[PDB]
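Enquirer: Next up is a structure, given as structure tokens.
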Amino acid sequence: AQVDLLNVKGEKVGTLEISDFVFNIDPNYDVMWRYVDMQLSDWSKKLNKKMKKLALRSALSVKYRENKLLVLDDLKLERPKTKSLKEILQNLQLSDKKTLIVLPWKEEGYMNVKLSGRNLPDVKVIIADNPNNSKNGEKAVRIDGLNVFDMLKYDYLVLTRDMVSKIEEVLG
């Protein structure tokens, strides 16, 4: 599948190739709603993991197929400032839209975007990187925080290129 890669000025900077397995499957609505319920209220464990990933892929596919997915080359702010994020959202023609922004790493530039979204109702920013401590030696690639409920609650989904890569590494 393909999606335009945009910058914070709202200009197209490339054409990103993304996995059809992750972003363009026929959404399994039953599995998707089942996981929304779970977040709100051996072979089995493996099957359950697969169902959970299918729920996420179904939701991402809904966003892609409904033309509600935007991917930016990157989205960082040198300093937190609500107006800065508001201006970027205006450039992306999302000023009046409910938007979920999902960032890849717990680093200053992304934390600043999350802080800048605090005072914008209708915008939720998730940093899908929750390692707590620096886990001994190895750190798995995880997209903890990305959830079906928010993807369906918010009209548009904004990801960065590296966030797409993380999603593909986990769900692909």
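Here chain A follows Swiss-Prot, giving residues 2-42, 96-226 in order.
Method reported for this entry: X-ray crystallography, 1.7 Å.
Including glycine, each Cβ sits where the backbone N, Cα and C put it.
So Swiss-Prot lists the following for this protein:
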- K140 to A: Able to regulate the E.coli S10 operon, but does not improve association with E.coli ribosome; when associated with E141Q, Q144K, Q147A, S149E, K151delta, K152delta, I155M, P158G, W159E and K160L (MUTAGEN)
Enquirer: So how many other Cβ atoms are close to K140 (mutagenesis position), meaning within 10 Å of its Cβ?
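Expert: The Cβ of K140 (mutagenesis position) has 17 Cβ neighbours within 10 Å.
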Enquirer: Across the 53-residue unmodelled segment, how far is the Cα of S42 from the Cα of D96, in Å?
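Expert: Taking the Cα of each end residue, the distance is 24 Å.
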Enquirer: So, in DSSP terms, is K140 (mutagenesis position) helix, strand, or coil?
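Expert: Once the DSSP labels are grouped into three classes, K140 (mutagenesis position) ends up as helix.
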